[PDB]
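S.K.: Just dropping this structure here.
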Amino acid sequence: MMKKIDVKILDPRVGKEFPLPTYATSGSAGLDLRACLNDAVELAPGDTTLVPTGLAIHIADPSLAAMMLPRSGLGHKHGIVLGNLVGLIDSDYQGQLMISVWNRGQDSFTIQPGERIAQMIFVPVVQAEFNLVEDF
Amino acid sequence: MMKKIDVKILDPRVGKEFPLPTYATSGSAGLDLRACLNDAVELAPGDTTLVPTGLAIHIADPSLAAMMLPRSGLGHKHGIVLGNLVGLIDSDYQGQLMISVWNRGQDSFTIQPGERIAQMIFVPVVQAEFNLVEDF
Amino acid sequence: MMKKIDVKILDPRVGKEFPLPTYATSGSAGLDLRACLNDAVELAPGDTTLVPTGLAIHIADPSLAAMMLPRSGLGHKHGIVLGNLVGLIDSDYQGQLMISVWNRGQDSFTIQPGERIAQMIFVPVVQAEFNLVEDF
Ligand SMILES: O=c1ccn([C@H]2C[C@H](O)[C@@H](COP(=O)(O)OP(=O)(O)O)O2)c(=O)[nH]1
Ligand SMILES: O=c1ccn([C@H]2C[C@H](O)[C@@H](COP(=O)(O)OP(=O)(O)O)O2)c(=O)[nH]1
Ligand SMILES: O=c1ccn([C@H]2C[C@H](O)[C@@H](COP(=O)(O)OP(=O)(O)O)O2)c(=O)[nH]1
């Protein structure tokens, strides 16, 4: 299913020094995001850091949200995951996408400028209207 | 999209001492949940604890589930996340919502009564009917 | 909502030594997955391991993805979660489902052959078509 999402580029390097995110295959559910850094960031085990993506999106439709997940190989093989585990991006959020990266493993790891470090999917969300009942 | 969800309050303090969860903005995808505690809980790095919310919901529609996620600022900035990473609440679950809180960081942190510590979103789920094939 | 998903069994023990995954209740959103191991795997605190499921699925519909989540009791009570926190399975992925299991807790834990260690849900995903704008 395709839905149009507005995106604004916040850093000159995006699209130039490294590309805008794209779905690898037609059956891909997540987009990879890349670290828009100036210099490489070394993470010792336990450290977390905030990495800019140089992008800002505006989903604008209230039935849709985006989730940021770890990448499997990096999570499982290298211990490089998200400090907030899963990031949730609301339809009305329009600031920069920032990635909390946490080193949950036992070896230092250096994030390279432009490396793909997390992935994003867009899911339908429903807003609950609570019906108070004293018992179900 | 709005769907009606039944909710039963399990503790007298909910709605009184602190409010029932609400969507901050019209374009919010998650509801914040608050710790329905009697006393503050100090978490040393590594500790996990189970926090009641004083609420029980009953989604009751089998095409819908709820997920409990960490809050970004607390996850990323303070290392306060969920012990089971992401909690999944089924449509037929009707017991109390309980939040596993884990201190994945390096400083002790005290959870205050009524503090917002996790967030919940409602997503559509599909139930798979498996078609056995010997090869795709 | 029911959607048909093709599944191919990769190990003789699946369906025989332990069953194919099923929804416990009609209102269940996730399927439990079981470790298709030969011998029990002991995990010391900090360790991660990759566990086969002996299964391969092919969602094949591009509006649908599957997520692998920790099980609550094991995550919260025993510190046994996923090394990549949340696993995302694309509609065109057709290789074995493998589970990164991480021991985030403080006690060694042994995974038994056939034990249920993670759960899977199928969610609708949307593929974003980015509309470049200089400002929102
Ligand atoms: O990994 C993340 C998570 C969230 N956000 C943005 C989008 C979201 O709308 C806003 C607030 O996030 P939250 O999960 O509501 O947490 P908090 O209220 O603790 O800031 O920050 C990010 O850029 N990256
Ligand atoms: O953070 C959580 C996760 C789950 N639950 C409830 C809802 C769910 O229906 C029930 C069982 O959870 P599960 O993920 O199926 O795990 P387990 O079978 O290991 O108890 O517990 C919570 O209250 N909080
Ligand atoms: O827990 C997991 C996560 C993913 N996969 C499969 C499905 C997915 O299509 C493929 C690639 O996963 P990914 O999240 O894209 O990460 P990476 O590109 O780092 O391999 O591996 C698994 O078997 N188990």
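Each residue's number is its place along the chain shown, starting with 1.
Keep in mind that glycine also has a Cβ here, set from the backbone N, Cα and C atoms.
Annotations per Swiss-Prot:
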type	residues	note
BINDING	C:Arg71, C:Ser72, C:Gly73, C:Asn84, C:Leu88, C:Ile89, C:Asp90, C:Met98	substrate binding site
MUTAGEN	C:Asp90 to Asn	Reduces catalytic activity 40000-fold
S.K.: Can you name the residues of this chain that are 6 or more positions from C:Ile89 (substrate binding site) yet have a C-beta less than 8 Å from its C-beta?
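M.R.: Correct list: C:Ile57, C:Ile59, C:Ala65, C:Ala66, C:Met67, C:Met68, C:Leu97, C:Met120.
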S.K.: Would you list the binding-site residues among C:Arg71, C:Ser72, C:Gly73 that come within less than 8 Å, Cβ to Cβ, of chain A, in the order they occur in the sequence, writing 'none' if nothing qualifies?
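M.R.: From C:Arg71, C:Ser72, C:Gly73, none lies near chain A.
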S.K.: Would you list the recorded positions among C:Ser72, C:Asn84, C:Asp90, C:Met98 that come within less than 8 Å, Cβ to Cβ, of chain B, in the order they occur in the sequence, writing 'none' if nothing qualifies?
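M.R.: Cβ contacts with B, in sequence order: C:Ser72.
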S.K.: Show which residues of the chain containing C:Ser72 (substrate binding site), separated from it by at least 6 in sequence, have their CB under 8 Å from its CB.
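M.R.: In sequence order there is nothing to list, since no residue at least 6 apart has its Cβ under 8 Å from C:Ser72 (substrate binding site).
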S.K.: Rounded to the nearest Å, what's the C-alpha distance separating C:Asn84 (substrate binding site) and C:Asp90 (mutagenesis position)? Just drop the number here, would you?
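M.R.: Just about 15 Å between their Cα atoms.
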S.K.: Using a 6 Å cut-off on Cβ distance, which of the recorded positions C:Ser72, C:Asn84, C:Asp90 come close to any atom of ligand 2?
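M.R.: Those recorded positions that pass the cut-off, since their Cβ is under 6 Å from ligand 2, are C:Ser72.
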S.K.: Given C:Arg71, C:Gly73, C:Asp90, C:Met98 as the recorded positions, which ones have a Cβ positioned under 6 Å from some atom of ligand 3?
M.R.: C:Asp90, C:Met98
S.K.: Same-chain residues six or more away whose CB lies under 8 A from the CB of C:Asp90 (mutagenesis position)?
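M.R.: Those within reach of C:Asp90 (mutagenesis position), by Cβ under 8 Å and sequence separation of 6 or more, are C:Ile59, C:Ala65.
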S.K.: How many other Cβ atoms sit within 10 Å of the Cβ of C:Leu88 (substrate binding site)?
M.R.: 22
S.K.: Grab the substrate binding residues from the record (C:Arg71, C:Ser72, C:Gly73, C:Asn84, C:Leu88, C:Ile89, C:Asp90, C:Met98) and give me their largest CA-CA distance in Å.
M.R.: 27
S.K.: Which of the three DSSP states, helix, strand or coil, fits C:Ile89 (substrate binding site)?
M.R.: strand
S.K.: Where does C:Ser72 (substrate binding site) sit in the DSSP three-state scheme?
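M.R.: Its secondary structure by DSSP: helix.
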